[PDB]
Amino acid sequence: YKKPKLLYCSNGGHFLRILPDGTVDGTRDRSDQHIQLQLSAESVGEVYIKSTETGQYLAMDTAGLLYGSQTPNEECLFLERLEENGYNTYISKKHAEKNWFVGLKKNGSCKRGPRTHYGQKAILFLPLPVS
């Protein structure tokens, strides 16, 4: 919420990526044009995560799937929490009650909401400066 950043997942070591086709996943390549994210804080602990390259917003739908939304909406807001270990976790606001976390599998694919939970390394992200 100031300058663009990278969201590094400690699980497989991938950077969160939102592709032009709206798909979301992780990549180990730091030169990727779609891993630079701009976070903006809506309210305290509530944030939007937007791809700087395409302007698409991270979002999670009712099926628990992550997608890239061309326009911000209710499914684009995440609860950003700072873990004691130093990593952050991002919970779906719309489904906060269900504890649906943003997460990347060791193979770099995105996890589905009900299959995430506190304890997995898949849900831990390290925001890293782009510059």
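By the numbers in Swiss-Prot, the shown part of chain A spans 23-153.
If you check the header, you will see the structure was determined by X-ray crystallography, 2.0 Å.
Cβ atoms are placed via backbone N, Cα and C, with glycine included.
Pulled from Swiss-Prot:
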type: MUTAGEN; residues: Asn33 to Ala; note: No effect on integrin-binding
type: BINDING; residues: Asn33; note: heparin binding site
type: MUTAGEN; residues: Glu102 to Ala; note: No effect on integrin-binding. No effect on integrin- and heparin-binding, loss of FGFR1-binding, defective in inducing FGF1 signaling, cell proliferation and cell migration; when associated with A-109 and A-110
type: MUTAGEN; residues: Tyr109 to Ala; note: No effect on integrin- and heparin-binding, loss of FGFR1-binding, defective in inducing FGF1 signaling, cell proliferation and cell migration; when associated with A-102 and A-110
type: MUTAGEN; residues: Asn110 to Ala; note: No effect on integrin-binding. No effect on integrin- and heparin-binding, loss of FGFR1-binding, defective in inducing FGF1 signaling, cell proliferation and cell migration; when associated with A-102 and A-109
type: MUTAGEN; residues: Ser114 to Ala; note: Decrease in LRRC59-binding
type: MUTAGEN; residues: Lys127 to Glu; note: Reduced integrin-binding; when associated with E-128. Defective in integrin-, heparin- and FGFR1-binding, and defective in inducing FGF1 signaling, cell proliferation and cell migration; when associated with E-128; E-133 and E-134
type: MUTAGEN; residues: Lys128 to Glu; note: Reduced integrin-binding; when associated with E-127. Defective in integrin-, heparin- and FGFR1-binding, and defective in inducing FGF1 signaling, cell proliferation and cell migration; when associated with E-127; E-133 and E-134
type: MUTAGEN; residues: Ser131 to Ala; note: Decrease in LRRC59-binding
type: MUTAGEN; residues: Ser131 to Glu; note: Decrease in LRRC59-binding
type: MUTAGEN; residues: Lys133 to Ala; note: Loss of LRRC59-binding
type: MUTAGEN; residues: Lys133 to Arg; note: No effect on LRRC59-binding
type: MUTAGEN; residues: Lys133 to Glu; note: Loss of CSNK2A-, CSNK2B- and LRRC59-binding. Reduced integrin-binding; when associated with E-134. Defective in integrin-, heparin- and FGFR1-binding, and defective in inducing FGF1 signaling, cell proliferation and cell migration; when associated with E-128; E-133 and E-134
type: MUTAGEN; residues: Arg134 to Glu; note: Reduced integrin-binding; when associated with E-133. Defective in integrin-, heparin- and FGFR1-binding, and defective in inducing FGF1 signaling, cell proliferation and cell migration; when associated with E-127; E-128 and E-133
Please list, in sequence order, the residues in the chain of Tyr109 (mutagenesis position) that are at least six apart in sequence and whose C-beta is under 8 Å away from its C-beta. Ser32, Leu146, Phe147, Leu148
Excluding its own, the Cβ atoms lying within 10 Å of the Cβ of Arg134 (mutagenesis position) add up to 15
Just to verify a number: CA distance, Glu102 (mutagenesis position) to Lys127 (mutagenesis position), in angstrom, no decimals. 19
Rounded to the nearest Å, what's the C-alpha distance separating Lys128 (mutagenesis position) and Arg134 (mutagenesis position)? Just drop the number here, would you? 14
Which mutagenesis positions (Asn33, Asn110, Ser114, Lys133) fall within 10 Å of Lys127 (mutagenesis position) by Cα distance? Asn33, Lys133
Considering only the mutagenesis positions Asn33, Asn110, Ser114, which residue has the minimal Cα-Cα separation from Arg134 (mutagenesis position)? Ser114
Say we define neighbours as other CB atoms within 10 Å of the CB. Which of the mutagenesis positions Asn33, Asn110, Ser114, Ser131 has the fewest? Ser131
Neighbourhood of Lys133 (mutagenesis position), C-beta criterion under 8 angstroms, separation at least six: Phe123, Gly125, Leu126, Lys127, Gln142, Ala144, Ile145
Please report how many Å separate the Cα atom of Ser131 (mutagenesis position) from that of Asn33 (mutagenesis position), as a whole number. 11
